[PDB]
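K.L.:
Structure provided below as structure tokens; questions to follow.
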Amino acid sequence: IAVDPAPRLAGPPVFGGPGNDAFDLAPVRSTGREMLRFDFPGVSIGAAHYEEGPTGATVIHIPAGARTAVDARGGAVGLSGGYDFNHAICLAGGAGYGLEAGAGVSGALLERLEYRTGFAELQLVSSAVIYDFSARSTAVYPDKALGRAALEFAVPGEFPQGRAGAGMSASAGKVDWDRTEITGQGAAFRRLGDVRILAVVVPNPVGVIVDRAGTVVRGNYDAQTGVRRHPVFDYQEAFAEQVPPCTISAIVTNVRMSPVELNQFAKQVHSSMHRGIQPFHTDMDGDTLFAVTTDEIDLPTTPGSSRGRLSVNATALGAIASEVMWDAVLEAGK
Amino acid sequence: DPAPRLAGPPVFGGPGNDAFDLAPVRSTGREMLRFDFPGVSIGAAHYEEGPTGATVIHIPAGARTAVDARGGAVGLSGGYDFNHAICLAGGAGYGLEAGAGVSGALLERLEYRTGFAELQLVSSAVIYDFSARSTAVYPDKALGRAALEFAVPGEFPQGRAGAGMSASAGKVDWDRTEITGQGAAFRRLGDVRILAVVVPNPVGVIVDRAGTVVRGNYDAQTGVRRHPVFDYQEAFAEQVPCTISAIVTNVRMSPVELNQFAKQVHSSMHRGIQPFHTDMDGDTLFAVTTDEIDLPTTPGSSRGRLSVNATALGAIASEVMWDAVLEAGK
């Protein structure tokens, strides 16, 4: 993944501006910088934005419904539903206001079900948000209309990389706002003997995006030096001086996992993201990962292979999925 | 032995929101509870088309909150540790949209400021009230906004009002389920204020302090209500082989104290709702403090050496909540 070295500073935040009804808001189908194509029947992605924000929503639609585990960390989580079974996952900007996009998805799915309301027929949408108001001078947020649009725009086997959907105004590196850079959204996909793994991420971290060599590639760009340093350098200097003597993501797979296995898998993959995002899981962050299984293929009963006695299990799947997710984070930062 | 209010056999569908020009109605319920709690407002609105509604507790200053959620059918949005409003609604997960109406309205009242510390925080919870009516209408953004607009200090509409319009109890069998309502109770002790608000839509039944089943699981064949355990035990012998609530106070409590308080009060509701906290329920309690009054540094009184602390307040608030549950079932 060839990350662009060039800066994309978000610029100084004003923390307000016109809101939704100031505009005749037309949803735009987000195309981003490039399209990822993937083969995962039953999983569709739609992304829609308002240019007037700019802000957007990204919807993962799984009409069969799929078992889900939710892993939320940090002090600024913005989550609706958080269900253990979902027909859609809605990721959006606009902080807590943007949870309204998920209502637009929910209402649209109820209409599609011809207003059936049996308990077993409830259409379940979990939503999570990023605080993207630092990155733009408006108060526009993903509303019901934008969530419904994202669901209507959902295509099988495509994902718009970059500044698209929820990633429109995502940004990283918030030691100081003058060093914060626009990120984007990202996705990656791997197929391994029939096994399918899709990672979707919208990194809006306090921390920075880091590649596999340990280089900081997005966030904390100091325009006085022309480089990005790990935040810890700023934090340690800040302490010598003053104390002298928000990433939302989904990992979707077709491998059957029990509720316990799936929850453990979610925690493992989520923690793994502290490789590519640093710091991560902070009090300042609202990090929410959804781990979704479409329950299509079984792990073998015993975990052995020629690569080891403990080589084929949900931990192994978690390790593989963790790499897919790191690739998706790097696509968001590219 | 109150007269039955059987909900009747569910259809699980009928016309939805898009079929009507939905008109919010200010809910008045069967009677108004009046109380004195500065800085707290309550609004309730409903659609007769459902019937279904939303009840909003507005604390404009914002208040520290603990959330305690139990069971397999929880429907929650936000669940924040600090809230400007709590939105309770029918319509199952679809009715979480009412809370978005409140949130958007509060952003407009803030003149569209978006600083992190100025975010307007609304936590919402819902009941599944589609079994109790033959429509698919749900509380929408417009209904949550209306509930906020209708909010006033010091009033609560008891009974079939707001989120309580189509709440119901006793779900061993839908033929024995009865309409409940919403309820509130208030106590003042010196400067200490405790308000309880509840929307009991339980699988279980409402039980009074004597142990009498007073709402839910009414058999029209017998004219009597039954505790569900009698039905369950006989079911086993033969075959083998949600409540959303808020407790609001003015007593300062640390985050740890507040969260322990929330769990205590919530568990206490298994006295008045039985069974409770079941996998079939989505029970969600919000414990909210306006942080106005300090507890003493030491817990003693003439009533005992360990008599004034958060456990104590929890025990008192538990009784206020039982009273609210009984109002909802009346």
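Chain B is numbered as in Swiss-Prot, which gives 19-259, 267-355 for the residues shown.
According to its header, the structure was obtained by X-ray crystallography, 1.2 Å.
Any Cβ shown, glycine's included, is placed from N, Cα and C.
Pasting the feature list from Swiss-Prot:
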{"type": "MUTAGEN", "residues": "B:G111 to S", "note": "Decreases thermostability by about 10 degrees Celsius"}
{"type": "MUTAGEN", "residues": "B:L137 to A", "note": "Decreases thermostability by about 10 degrees Celsius"}
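Quick one: where do these features end up spatially?
P.N.:
Just so you know, the Cβ of B:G111 (mutagenesis position) picks up 27 other Cβ atoms within 10 Å once every protein chain is counted.
Proximity of B:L137 (mutagenesis position) to non-local residues of its own chain (separation of 6 or more, Cβ distance below 8 Å) is seen for none. Secondary structure at B:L137 (mutagenesis position), as computed by DSSP, is coil.
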K.L.:
Between B:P259 and B:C267 the model skips 7 residues. Roughly how many angstrom lie between the two CA atoms, to the nearest whole number?
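P.N.:
The answer is 30 Å, taken between the two Cα atoms.
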